[PDB]
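These notes are about the structure you will find just below.
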Amino acid sequence: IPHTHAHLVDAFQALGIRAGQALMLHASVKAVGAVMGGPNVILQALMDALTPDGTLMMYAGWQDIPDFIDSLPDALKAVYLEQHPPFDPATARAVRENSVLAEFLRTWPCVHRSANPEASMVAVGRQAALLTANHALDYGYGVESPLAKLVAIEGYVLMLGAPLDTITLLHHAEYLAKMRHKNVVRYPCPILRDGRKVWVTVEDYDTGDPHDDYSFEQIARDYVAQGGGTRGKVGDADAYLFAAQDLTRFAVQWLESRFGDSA
Amino acid sequence: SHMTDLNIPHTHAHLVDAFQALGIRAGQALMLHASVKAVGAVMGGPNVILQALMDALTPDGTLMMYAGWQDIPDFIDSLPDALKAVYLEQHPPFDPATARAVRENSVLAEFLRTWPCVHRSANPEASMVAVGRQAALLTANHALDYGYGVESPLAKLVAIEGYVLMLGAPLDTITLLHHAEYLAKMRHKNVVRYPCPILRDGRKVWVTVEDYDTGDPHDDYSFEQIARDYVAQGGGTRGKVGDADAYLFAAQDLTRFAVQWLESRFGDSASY
Ligand SMILES: [Cl-]
Ligand code: NA
Ligand code: NA
Ligand code: NA
């Protein structure tokens, strides 16, 4: 029988979700199991556990970002340059692989959306404007990102049936970590500037492959093994709750101990 | 050298022209039924289907879709009593700001429901969403009972001489024909009464909704058959939009034809 709102609230509170927290969510709707009222109730139950003083954020990105066009034949590239729509934060759909829940949150009342297309974050709650403000186009997981601000205000990461490899915050750890090798990429993206479509080039660390011989799954598993975070069931899903500051510190040290400065 | 297929997704500019070639004009009010898969790959995804159609209509025009409510708990009377009790306490009400569109109504209905400047009608099961000049008029004052009847966006679409566009969607899915069913003097139409949670003064209240059955026809017909007959006698225009077969119908003429079609076959000549 479908999970109720009240039971989801109870489960979130038992895991350690508290009023006033700033929380980034990664989720699998299927892992939670049938919810009475659908995935909207997952979000509402989580927001009720956080209260209006808390904040809920998710990585939306842009499902249709044309960041692959530079490698197309010039005839095809020219059509994209002329006809592909720009990133419009009011309509750009969330990456489907980021969970339908991210698209649900993107379209929630009072949502705020950060301006970086590829790294776009959506948030609802007391610190939603703070977290999403001034998200620079370059190095979108770095110093000017909602992930940096989540660490800075000592927020949390909730894994709700999502694989540990999907923790976007670990790209911020990659940015911070002093490492022997990094891949830097430049890619095209159409944006709105003065209400007009303009193509820009974005520079970032590669986030499609690791910079060295590691995976996020490995880092997060090691974090849990040494006592990091709390674990529990929410609906049918295995859930993990991590402090963003402690996890980032751990992950930076993990990367630097294996790939960092020997001097 | 042999001929090569570039395989370019459909562009906004080509979709706009394909809609215009069907006969979509500036200022029209248009209800859309669609299959995203039938259109094929579009450069920018389904948002571009909607924007291209809105651009053909211009801001003077209006685009509407049937959204409904994916999570409507209208089936609770068939559940064991103790499970019905849980639904009555814990199922959320229809909140028009967040209630998700029926998935079988196309993801495009959910995309339009979340579009800037959208207006949404208040009937949960029959909820319609619209963007454009007459979106407020079309969606206003949608009565809870008989949601496809005289107090509905479909009645208003007919009254403003609007249109229906089938974009790779089966002809059986023309929601307007439920308005024809409502209007038609038929021998017998099945009435349903079902519970639904709504918001009243900001609080959840469960109400009883009365409507004609829209899950099954009232006699031995299908909407596909009515529409096929309409096309066969010259009704509408047709053309390709992307990879999809498209049909464009005038709502007033289609409704007239469908009412007469139903009354000619399933009317009642007895004088009570
Ligand atoms: Cl209430
Ligand atoms: Na609340
Ligand atoms: Na700190
Ligand atoms: Na703190």
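Just so it is clear, chain A uses Swiss-Prot numbers, and the residues here are 6-268, in order.
If you're wondering, the header gives X-ray crystallography, 1.4 Å.
Including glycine, each Cβ sits where the backbone N, Cα and C put it.
For reference, Swiss-Prot has these:
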type	residues	note
BINDING	A:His31, A:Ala32, A:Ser33, A:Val34, A:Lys35, A:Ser104, A:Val105, A:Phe109, A:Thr171, A:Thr173	CoA binding site
MUTAGEN	A:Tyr64 to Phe	No effect in catalytic activity with gentamicin as substrate
BINDING	A:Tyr64, A:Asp72, A:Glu102, A:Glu123, A:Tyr146, A:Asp170, A:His176, A:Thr212, A:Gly213, A:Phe221	2-deoxystreptamine antibiotic binding site
MUTAGEN	A:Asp72 to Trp	No effect in catalytic activity with gentamicin as substrate
MUTAGEN	A:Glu123 to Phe	Loss of catalytic activity with gentamicin as substrate
MUTAGEN	A:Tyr146 to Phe	No effect in catalytic activity with gentamicin as substrate
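Mapped onto three states, the DSSP output places A:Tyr146 (mutagenesis position) in coil. Separation of the C-alpha atoms of A:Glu102 (2-deoxystreptamine antibiotic binding site) and A:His31 (CoA binding site): 11 Å, rounded to the nearest whole number. Recorded residues A:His31 (CoA binding site) and A:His176 (2-deoxystreptamine antibiotic binding site) have their alpha carbons 14 Å apart, per Cα-Cα distance. Pairwise Cα distances among A:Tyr64, A:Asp72, A:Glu102, A:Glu123, A:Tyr146, A:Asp170, A:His176, A:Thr212, A:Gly213, A:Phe221, which the record gives as the binders of 2-deoxystreptamine antibiotic, peak at 23 Å. Ranking the binding-site residues A:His31, A:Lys35, A:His176 by other CB atoms within 10 A of the CB puts A:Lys35 at the bottom. With respect to their backbone Cα atoms, A:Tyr146 (mutagenesis position) and A:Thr171 (CoA binding site) stand 14 Å from each other. For A:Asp72 (mutagenesis position), the nearest of the binding-site residues A:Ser33, A:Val105, A:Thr171, A:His176, A:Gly213 in terms of C-alpha separation is A:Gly213. Cα distances from A:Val105 (CoA binding site) to the recorded positions A:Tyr64, A:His176, A:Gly213 are smallest for A:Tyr64. Neighbour list (A:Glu123 (mutagenesis position), Cβ cut-off 8 Å, at least 6 residues apart, same chain): A:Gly66, A:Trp67, A:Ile70, A:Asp72, A:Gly145, A:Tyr192, A:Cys194, A:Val207, A:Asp209.
A Cα-Cα distance of 18 Å separates A:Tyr64 (mutagenesis position) from A:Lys35 (CoA binding site). The DSSP secondary structure for A:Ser33 (CoA binding site) is coil.
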